[PDB]
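What follows is a short report on a single structure.
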Protein chains: 2
Amino acid sequence: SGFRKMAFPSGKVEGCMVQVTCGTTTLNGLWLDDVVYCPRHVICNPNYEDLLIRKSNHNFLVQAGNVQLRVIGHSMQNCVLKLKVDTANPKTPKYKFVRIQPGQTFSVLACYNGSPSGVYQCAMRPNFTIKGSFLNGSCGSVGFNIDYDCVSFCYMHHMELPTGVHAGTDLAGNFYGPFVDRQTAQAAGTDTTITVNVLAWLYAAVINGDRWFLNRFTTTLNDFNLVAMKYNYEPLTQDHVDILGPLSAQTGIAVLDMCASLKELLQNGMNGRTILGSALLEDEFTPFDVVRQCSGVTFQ
Amino acid sequence: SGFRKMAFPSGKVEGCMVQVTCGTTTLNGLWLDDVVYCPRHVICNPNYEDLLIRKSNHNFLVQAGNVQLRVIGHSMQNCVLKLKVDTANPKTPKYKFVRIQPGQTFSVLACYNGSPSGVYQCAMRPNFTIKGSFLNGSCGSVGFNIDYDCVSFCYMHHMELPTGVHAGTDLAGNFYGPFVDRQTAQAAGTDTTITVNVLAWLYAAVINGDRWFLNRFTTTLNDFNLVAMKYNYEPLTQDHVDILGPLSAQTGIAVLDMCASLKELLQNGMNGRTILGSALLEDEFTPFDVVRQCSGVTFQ
Ligand SMILES: *[C@](O)(C(N)=O)[C@H](C[C@@H]1CCNC1=O)NC(=O)[C@@H]1[C@@H]2[C@H](CN1C(=O)[C@@H](NC(=O)NC(C)(C)C)C(C)(C)C)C2(C)C
Ligand SMILES: *[C@](O)(C(N)=O)[C@H](C[C@@H]1CCNC1=O)NC(=O)[C@@H]1[C@@H]2[C@H](CN1C(=O)[C@@H](NC(=O)NC(C)(C)C)C(C)(C)C)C2(C)C
């Protein structure tokens, strides 16, 4: 037992991190087969199409540890640069590029100068920011999930917003949210709490012996959502309820009953108590995160 | 910016995890050079010396993925079993075995059937338990730190206490705390909060723009420790103050002034507010964790 904010093992991704230097900019790239993916802002209101037509392959210095990689072609796809290199990464895992939905969680392998610094778990917020931990040099660090043996890359880091939160793209270079890779006025947008994730985490708490927040009451989806809005929670849909089905089945607590418990927590606060060692309602565990950590699924 | 509970990249350790099966018990082992380390309770008020004299090398089935490892010798060192195998692990990193002090943090690579499931950050509690996330089959999972290129193994998982917390050994098989690998009555002991870590995390908060908890006041080490005891905090020593020196220097906040701020937080609570996204005072970041995450140190 126990419940921790758990990241995927990062080895498959560590084997793909490289350093990309162009002019005065150094950042990280993702080396998969014979392509290195990095943020297009590594090139020297900028017009990146113009900037890129003016660069040569030899302007890109790609370093994989102490082995320099020669670029033999380059292209831009949305806000990512794809550097064709003459060597396929022998450590390339099985992988997919996925564009995730807000509320979905992923692991971030924070990197500097192509070298992994740390791994941690994030959620894509409803306002399409992530609350990451990123210092200068971390651009090109990627977020990912692992499904059995396959790495699903879902995030590459590009920039920090003035509120200290972070914005980036999928691995095809499309930003999450309305952000652009320009030094222009941009604000994150009002965030909301991921309701289906809070409920999942309450089920995690029950599976682990926390029960103090339960009540004998129930609610309709409609009356719950009426309370959710006042507290800046995302609407809970029937699809969310369906997703919460297995956790409901394992614990014997109807989804709508756990909603009634969340309602009472929202209205009365936690009154000096903790749930899974938190004094806040935690929303960066999906239902599938809870099932993975509470049943013991492995990867390889 | 941002501050996250960050684990070390786990790739160097993933390359060392194996499955050890003996009789009806399957658990994880750590394969370094030609030795596999696992908990001595994998062997069939038990007297392990007797139990082990009665086992043969061929009773130990060691699986490294889809390659079976043949045991050519075995010995017991305290509560760990060392299985000599005929093949040195080619993925063996630079490594050390270290016995950590309470208050020190480490990353845990949770494993089942030799296969990594997830990575998360832990502290050794003052009562020598860890608040981990461990299901049946996770024994032999290890905790570790990485210093540049070297993996310092500090923990191997053995058992769960009735309060849902966890106990284990160093990699030489000595338990942390008074625990024994017997199914006998054992209780964790009253825990306390790691004071020097809370102060480090408050400095992390300042480095990241949280300042609301600061005050114009100061305190002596003696008067602070008087308040610390009432709230079940570990005594803060001058050595702790010295360790907090760099963070004090970077932020311009004397250690004793940050103590006065912690005093006021202990006495008034946080009153509806959060620090680094927590509504509790967080104590599983060491001073060195804060400096690593707020300056960008990498590993390789
Ligand atoms: C990245 O390029 C790298 N080399 O690591 C860097 C990562 C940043 C640095 C601090 N924390 C991070 O996550 N990204 C950038 O420097 C991007 C890059 C240029 C500006 N930029 C920023 O993140 C800036 N933010 C910013 O300008 N925000 C606005 C005003 C657009 C809302 C800044 C000030 C450097 C943090 C581009 C092309 C956006
Ligand atoms: C480990 O052997 C494995 N195969 O993974 C297992 C890990 C446990 C299982 C559930 N969560 C864990 O961390 N460890 C054990 O089974 C150890 C082993 C035998 C009992 N044991 C326990 O952890 C038990 N706890 C326990 O007996 N606690 C006392 C009463 C001593 C305080 C239990 C009940 C299985 C959780 C030994 C030799 C201690």
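Just so it is clear, chain B uses Swiss-Prot numbers, and the residues here are 3264-3307, 3314-3569, in order.
Even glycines carry a Cβ here, placed using N, Cα and C.
Look at Swiss-Prot and you will find B:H3304 tagged as active site, for 3CL-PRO activity, backed by sequence analysis. In sequence order, B:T3288, B:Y3317, B:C3348, B:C3408, B:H3427, B:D3450 make up the list of same-chain residues 6 or more apart from B:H3304 (active site, for 3CL-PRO activity) whose Cβ falls under 8 Å from its Cβ.
Cβ neighbours within 10 Å of B:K3353 (variant position), excluding its own Cβ and spanning all shown chains: 15. One natural variant catalogued in Swiss-Prot, B:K3353 to R, is accompanied by this note: In strain: Beta/B.1.351.
Listed in Swiss-Prot as a natural variant, B:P3395 to H is described as follows: In strain: Omicron/BA.1, Omicron/BA.2, Omicron/BA.2.12.1, Omicron/BA.2.75, Omicron/BA.4, Omicron/BA.5, Omicron/BQ.1.1, Omicron/XBB.1.5, Omicron/EG.5.1. Long-range Cβ neighbours of B:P3395 (variant position) (same chain, at least 6 residues apart, Cβ-Cβ under 8 Å): B:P3371, B:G3372, B:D3460, B:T3461, B:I3463, B:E3503.
According to Swiss-Prot, the active site, nucleophile annotation covers B:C3408, on the basis of experimental evidence. For B:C3408 (active site, nucleophile), the count of additional Cβ atoms within 10 Å of its Cβ stands at 25 [all protein chains shown].
Under its natural variant entries, Swiss-Prot includes B:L3468 to V with the note: In strain: Zeta/P.2. Close to B:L3468 (variant position) in the fold, though at least 6 residues off in sequence, lie B:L3505, B:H3509, B:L3513, B:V3524, B:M3527, B:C3528, B:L3531, each with a CB less than 8 Å from its CB.
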DSSP state at B:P3395 (variant position), helix/strand/coil: coil
Length in angstrom of the chain break flanked by B:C3307 and B:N3314 (6 residues not modelled, CA to CA): 13
Where B:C3408 (active site, nucleophile) sits in the secondary structure, as DSSP reduces it to three classes: coil
Assigned conformation of B:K3353 (variant position) - DSSP reduced to three states: strand
